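K.L.:
Please see the structure below; I have some questions.
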Amino acid sequence: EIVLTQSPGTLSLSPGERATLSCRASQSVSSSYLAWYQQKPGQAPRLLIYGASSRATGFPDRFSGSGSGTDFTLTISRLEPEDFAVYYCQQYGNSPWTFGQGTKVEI
Amino acid sequence: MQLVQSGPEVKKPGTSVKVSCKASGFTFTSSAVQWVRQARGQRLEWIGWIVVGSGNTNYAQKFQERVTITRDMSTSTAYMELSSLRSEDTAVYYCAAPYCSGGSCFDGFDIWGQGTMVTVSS
Amino acid sequence: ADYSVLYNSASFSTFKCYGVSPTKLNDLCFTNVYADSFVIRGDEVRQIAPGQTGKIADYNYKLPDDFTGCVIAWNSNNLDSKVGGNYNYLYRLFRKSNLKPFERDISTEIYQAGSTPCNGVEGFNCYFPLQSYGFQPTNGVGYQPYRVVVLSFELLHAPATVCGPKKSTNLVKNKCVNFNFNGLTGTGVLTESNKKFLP
């Protein structure tokens, strides 16, 4: 159930990025039961895309990615240096509701 | 839209522990509450989900035992007790809940807190 | 319906049945009687009211506005309220609407609490609307069972079926006295008569 191990490790580039992150899954998870949080250093996480089919109520733009069941891809397109923190993939539906390894970013 | 949590509690290695998450700004009658685990330079481990509208919960593979939730419908709070506290439990527990008002509501867990700081030391 | 047994000689607490005065109830009669049956916790018995709030009259059985009928609630710590979480007597919660008066809910289905609907398998959200009552004869005072019987009248253009004025006084003879046998009224003396009536 937990073989997620998000492929990207640490990426370090200035704004001007076309980078993408992938949330691999053990089995194809039904969409719209997904989540993609965004942890921050010393603060509480947020939510960006709730199920790889839309975007949350109000948040900074210029990045929205979606993928398949086994490969829930996401993309970022020229985001400001403010959004440089740890991400976290998530799953719903089947107990236990497990999270992901987490993705690191750098300049 | 606010959610205040209790202060950092300091206890003994293996007596008990309880944390309070006060929910405000949204209808607490029909919603859900989840509890997670955090640490310094460490990942997040999901612990247990609570439907506060109707008491039904499960727990992670490490948390079936020593763990049970407490409803406390009044005061719009949520309690959850751990027994047999271990040394590697210096964790920030946090809590989350969807923004629900009317019966049908948002999917993603958008309303969070800040968590406590528990140190099982001498 | 012998209403005398439920108010004149009864041991049923909280006999507040707004809509008709309990006195001379047997002397007033409506069209039809709709007998109800309920089991509620001790504290939640007050929810029977013209709408109000709570989980009763919003997802459970609802009392219509300006309703005319009597309601009774009597403690049932015994007589099929025993140890262990009883399998029956479960909630009716998590309805998209706030229900309508007099309609009955004999349907069960997974609730909707998100954008996409779950196709029949439970998981995130999709709460089951039903939870059982976890009471026992060792509970407190505000949580013991209190069986509730709601007697619903009807006000419409239909003739009354359930009736019966009762009342009784003796008969005297050879004395000028007022009589009201069956609506007819008059004054005079009553004597034995040999005339034969048809049945």
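So for chain C, numbering is Swiss-Prot's, and the shown residues are 363-561, in order.
Just so you know, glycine gets a Cβ as well, placed from its N, Cα and C.
Not my notes, these are from Swiss-Prot:
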- C:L452 to R: Increased resistance to neutralizing antibodies. Decreases HLA binding to NF9 epitope. Increased binding affinity to human ACE2 (MUTAGEN)
- C:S373 to P: In strain: Omicron/BA.1, Omicron/BA.2, Omicron/BA.2.12.1, Omicron/BA.2.75, Omicron/BA.4, Omicron/BA.5, Omicron/BQ.1.1, Omicron/XBB.1.5, Omicron/EG.5.1 (VARIANT)
- C:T376 to A: In strain: Omicron/BA.2, Omicron/BA.2.12.1, Omicron/BA.4, Omicron/BA.5, Omicron/BQ.1.1, Omicron/XBB.1.5, Omicron/EG.5.1 (VARIANT)
- C:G446 to S: In strain: Omicron/BA.1, Omicron/BA.2.75, Omicron/XBB.1.5, Omicron/EG.5.1 (VARIANT)
- C:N460 to K: In strain: Omicron/BA.2.75, Omicron/BQ.1.1, Omicron/XBB.1.5, Omicron/EG.5.1 (VARIANT)
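Help me picture where these features are in the structure shown.
P.N.:
Counting every protein chain shown, the Cβ of C:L452 (mutagenesis position) has 14 other Cβ atoms within 10 Å.
In the three-state DSSP classification, C:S373 (variant position) falls within coil.
Under DSSP, C:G446 (variant position) is assigned to coil, being neither helix nor strand in the three-state scheme.
Note: C:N460 (variant position) has non-local neighbours C:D420, C:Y421, i.e. same-chain residues 6+ apart with C-beta under 8 A of its own C-beta.
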K.L.:
Consider the recorded positions C:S373, C:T376, C:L452 and say which one has the Cα lying nearest the Cα of C:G446 (variant position).
P.N.:
C:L452
K.L.:
Using a 10 angstroms cut-off on Cβ to Cβ distances, just flag whichever of C:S373, C:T376 is the loneliest among these variant positions.
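P.N.:
Lowest Cβ count within 10 Å among the variant positions (C:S373, C:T376) is C:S373.
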